[PDB]
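Trainee: Pasting a structure below so you can have a look.
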Amino acid sequence: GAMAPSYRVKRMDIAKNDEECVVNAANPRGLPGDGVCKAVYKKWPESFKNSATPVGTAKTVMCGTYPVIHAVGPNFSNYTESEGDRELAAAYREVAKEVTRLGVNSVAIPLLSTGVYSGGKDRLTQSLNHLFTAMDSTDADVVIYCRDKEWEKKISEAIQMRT
Ligand SMILES: Cc1cn[nH]c1-c1ccncc1
Ligand SMILES: Nc1nnc2ccccn12
Ligand SMILES: [Cl-]
Ligand SMILES: [Cl-]
């Protein structure tokens, strides 16, 4: 575990993380995809061997010794707000199980279902709160990645509100 388990936020490409493993915002089919998924495919293509997994699950595939945790959030274009919310919570619970199983001391995580799976809505708070619910009981250092300046400020404020 980390000496003093913490949350941090960074505004940068998650493919350039400084953590011991990465969470991919994957599609259920293990395709190169778009956004975070495409950056992860370019950096760790070997990790897409048999990476297909259902919505609300996470599947880890090694790239060398570096673990890529493929976490499949719901596409809110297809799911109801209610069913989507349950699958988004479930994906993060499966990420916490994988991070714990791997024994890493740090993990790089994106906000699942906030990009092309958002159904055209702002889901910063919804996604972040499900991330906290899952990861609060883990002792890895969690570094949350984002691309927008206003998202960085809102994520940083949410972390500080708890400390
Ligand atoms: C689209 C992309 C590529 N590398 N990282 C991201 C990213 C990270 C966090 N939040 C949104 C996007
Ligand atoms: N996850 C994330 N980071 N920055 C942004 C901006 C818009 C939508 C989602 N975002
Ligand atoms: Cl960057
Ligand atoms: Cl997304």
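Each position is counted from 1, following the chain as shown.
So how was this one determined? The header says X-ray crystallography, 1.5 Å.
The backbone N, Cα and C atoms fix where each Cβ goes, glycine too.
These came from Swiss-Prot, pasted as-is:
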{"type": "BINDING", "residues": "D13, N27, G35, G115, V116, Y117", "note": "ADP-D-ribose binding site"}
{"type": "MUTAGEN", "residues": "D13 to A (Swiss-Prot position 1343)", "note": "Partial loss of ADP-ribose 1'' phosphate phosphatase activity"}
{"type": "MUTAGEN", "residues": "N27 to A (Swiss-Prot position 1357)", "note": "Partial loss of mono-ADP-ribosylhydrolase activity; complete loss of ADP-ribose 1'' phosphate phosphatase activity"}
{"type": "MUTAGEN", "residues": "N27 to R or Y (Swiss-Prot position 1357)", "note": "Almost complete loss of mono-ADP-ribosylhydrolase activity"}
{"type": "MUTAGEN", "residues": "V36 to A (Swiss-Prot position 1366)", "note": "Partial loss of mono-ADP-ribosylhydrolase activity"}
{"type": "MUTAGEN", "residues": "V36 to E or F (Swiss-Prot position 1366)", "note": "Almost complete loss of mono-ADP-ribosylhydrolase activity"}
{"type": "MUTAGEN", "residues": "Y117 to A (Swiss-Prot position 1447)", "note": "Partial loss of mono-ADP-ribosylhydrolase activity; complete loss of ADP-ribose 1'' phosphate phosphatase activity"}
{"type": "MUTAGEN", "residues": "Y117 to V or W (Swiss-Prot position 1447)", "note": "Almost complete loss of mono-ADP-ribosylhydrolase activity"}
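Help me picture where these features are in the structure shown.
Mentor: Taken residue by residue with DSSP, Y117 (mutagenesis position) is part of neither helix nor strand, so it is coil.
Cβ neighbour count for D13 (mutagenesis position): 13 (other Cβ atoms within 10 Å of its Cβ, all protein chains included).
Cβ environment of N27 (mutagenesis position): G33, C37, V72 lie under 8 Å away, each six or more residues apart in the same chain.
Under the DSSP three-state reduction, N27 (mutagenesis position) is assigned to coil, being neither helix nor strand.
Under the DSSP three-state reduction, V36 (mutagenesis position) is assigned to helix.
Long-range Cβ contacts of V36 (mutagenesis position) within its own chain (separation 6+, distance under 8 Å): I14, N24, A25, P110, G115, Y145.
For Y117 (mutagenesis position), other Cβ atoms within 10 Å of its Cβ number 24.
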Trainee: Among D13, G35, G115, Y117, the recorded positions in the record, which have a C-beta under 6 A from ligand 3?
Mentor: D13
Trainee: Quick one: Cα separation, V116 (ADP-D-ribose binding site) versus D13 (mutagenesis position), in Å?
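Mentor: Counting only the Cα atoms, the answer is 17 Å.
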Trainee: For a Cβ distance below 6 Å to any atom of ligand 4, name the recorded positions from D13, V36, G115, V116, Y117 that qualify, or say none.
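Mentor: From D13, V36, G115, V116, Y117, counting a Cβ under 6 Å from ligand 4 as near, the near ones are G115, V116, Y117.
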Trainee: Using Cα coordinates, what distance in whole Å links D13 (mutagenesis position) and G35 (ADP-D-ribose binding site)?
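Mentor: Each residue's Cα considered, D13 (mutagenesis position) and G35 (ADP-D-ribose binding site) end up 10 Å apart.
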Trainee: Quick one: largest C-alpha distance among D13, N27, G35, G115, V116, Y117, binding ADP-D-ribose per the record, in angstrom?
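Mentor: Binding-site diameter by Cα atoms for ADP-D-ribose: 19 Å.
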